[PDB]
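Asker: Got a structure for you, written out below as structure tokens; questions coming shortly.
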Amino acid sequence: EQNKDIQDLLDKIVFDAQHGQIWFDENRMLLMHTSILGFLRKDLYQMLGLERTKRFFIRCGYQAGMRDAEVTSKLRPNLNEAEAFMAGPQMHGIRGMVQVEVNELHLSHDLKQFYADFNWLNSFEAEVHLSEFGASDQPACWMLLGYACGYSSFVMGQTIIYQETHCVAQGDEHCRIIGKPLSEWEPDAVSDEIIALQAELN
Amino acid sequence: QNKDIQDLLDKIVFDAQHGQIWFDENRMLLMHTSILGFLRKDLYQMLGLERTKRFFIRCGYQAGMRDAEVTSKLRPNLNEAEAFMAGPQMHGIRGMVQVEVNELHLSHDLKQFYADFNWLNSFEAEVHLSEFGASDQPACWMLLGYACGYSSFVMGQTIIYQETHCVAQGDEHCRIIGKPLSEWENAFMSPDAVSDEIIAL
Ligand SMILES: [Zn+2]
Ligand SMILES: [Zn+2]
């Protein structure tokens, strides 16, 4: 009854337990344990840097986001920018990664203008990061955040960057992000700006 | 419809509104296979193939051991074999691989195990092809770790598999034989010991 606006998305998800397949349109998926992600994160951190690990989860996310936007692209042409864009935040729910809640969204392809402010609720990433690390000193939601930047950047034809303003990892009640075109912040590893920003805004 | 998997599908809930996916206690993620391809490409070039391969078995092993924990006391009114099938079934629910049983005999009590399965539509195989193309040797490492991790735990001893044909080598499907450790004609902390073992291919 109540995934009225999700439904068109669910309609592309095919479970096929009997053949070891799960599909979103043309692409496969895997139902994965979060605590297994928690291990992959700590093991990576142990092998590489905080920095190289960080960088991986973000680039990862950027990818997932771009692919979902490819997918959900030819999918709501009846609708407008805002309602189509939403597919993104909805997919993050669908994949059980995070609950997106919109404080503010203003966008327009042709104006090359974007500003998003959302609350992330129930982030897995923050939850797993606490087990393996405890109270962090920076935000933890790298993957979610890469995906955020990715999805968005696909949708507008320009690079959209997010800052995680508050994070459950850091003790904040919910997590929160803000997203604006790269330049409105005063070779496509956009991965490096994200880290440089959370740095050069102490 | 397909009633062999129900006691599993049941323990799964999709709360898309609050962005949680649920397996009993455990919380789950529906993910692109891209994160695993990427990880494969990055690791391949930062560390050896040996190192990348090992890491992947280790990861596969942790998930095998988890489902093993979770499905543990779930099928007490069936026998060892149908109980055990939980792992192979889970691997398919998780959309990683279809397991088609060629042969299976197990006794926890007698310390006995022999599994010979076919793997079909292996996701790992797929990933390796579109990152590295034809392998020299079987490539379904994550999958193999799981096999090893799951079996091992149920059995309460060290069960090691070998991929014997792999889509990654042009075979039509992949194949695997799992025996106990001592039944191989070649010779905690121990979770790392075991990954070290299933790495001698
Ligand atoms: Zn967070
Ligand atoms: Zn294979």
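Note that chain B carries Swiss-Prot numbering, so the residues on display, from first to last, are 16-202, 208-221.
For this deposited structure, the header notes the method as X-ray crystallography, 2.9 Å.
The backbone N, Cα and C atoms fix where each Cβ goes, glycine too.
In case it helps, Swiss-Prot gives these features for our protein:
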- B:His106, B:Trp134: phenol binding site (BINDING)
- B:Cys155, B:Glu178, B:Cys181, B:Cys189: Zn(2+) binding site (BINDING)
- B:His106 to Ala: 17-fold increase in Kd for phenol (MUTAGEN)
- B:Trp134 to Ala: 6-fold increase in Kd for phenol (MUTAGEN)
- B:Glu178 to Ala: Exhibits extremely low solubility (MUTAGEN)
- B:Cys189 to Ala: Exhibits extremely low solubility (MUTAGEN)
Asker: Out of the recorded positions B:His106, B:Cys155, B:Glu178, B:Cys181, B:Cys189, give me the one sitting nearest to B:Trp134 (mutagenesis position) by CA distance.
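Answerer: Answer for the nearest of the recorded positions: B:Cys189.
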Asker: How big is the gap, in Å, between the Cα of B:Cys181 (Zn(2+) binding site) and that of B:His106 (mutagenesis position), rounded to a whole number?
Answerer: 17
Asker: Checking interface proximity: list the recorded positions among B:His106, B:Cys155, B:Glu178, B:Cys181, B:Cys189 whose CB sits under 8 Å from a chain A CB, in sequence order.
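Answerer: It is B:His106, listed by sequence.
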Asker: Using the Cβ centroid of B:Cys155, B:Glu178, B:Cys181, B:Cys189 as the reference point for the Zn(2+) site, which residues of the same chain not in that list have Cβ within 8 Å?
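Answerer: Near the Zn(2+) site, beyond B:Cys155, B:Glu178, B:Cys181, B:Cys189, sit B:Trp134, B:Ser137, B:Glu139, B:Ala140, B:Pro153, B:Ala154, B:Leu158, B:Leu159, B:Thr179, B:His180, B:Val182, B:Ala183, B:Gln184, B:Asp186, B:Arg190, B:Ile191.
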Asker: Name the residues of the same chain, 6+ apart in sequence, whose Cβ is under 8 Å from the Cβ of B:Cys155 (Zn(2+) binding site)?
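Answerer: In sequence order, B:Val112, B:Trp134, B:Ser137, B:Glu139, B:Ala140, B:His143, B:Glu178, B:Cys181, B:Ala183, B:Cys189 meet the Cβ cut-off.
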Asker: List, in residue order, those recorded positions out of B:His106, B:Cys155, B:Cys181, B:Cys189 with a Cβ under 6 Å from any atom belonging to ligand 2.
Answerer: B:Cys155, B:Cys181, B:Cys189
Asker: Gap of 5 residues, B:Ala202 to B:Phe208: Cα distance in Å, to the nearest whole number?
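Answerer: Once the 5 missing residues are skipped, the Cα atoms sit 23 Å apart.
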Asker: List every residue in the same chain as B:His106 (mutagenesis position), at least 6 positions away in sequence, whose Cβ is under 8 Å from its Cβ.
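Answerer: Expected: B:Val112, B:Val114, B:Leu158, B:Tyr161.
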Asker: Which one of these recorded positions has the most other Cβ atoms within 10 Å of its own Cβ: B:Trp134, B:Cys181, B:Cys189?
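Answerer: Going through B:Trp134, B:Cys181, B:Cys189 one by one, the largest Cβ count within 10 Å is at B:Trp134.
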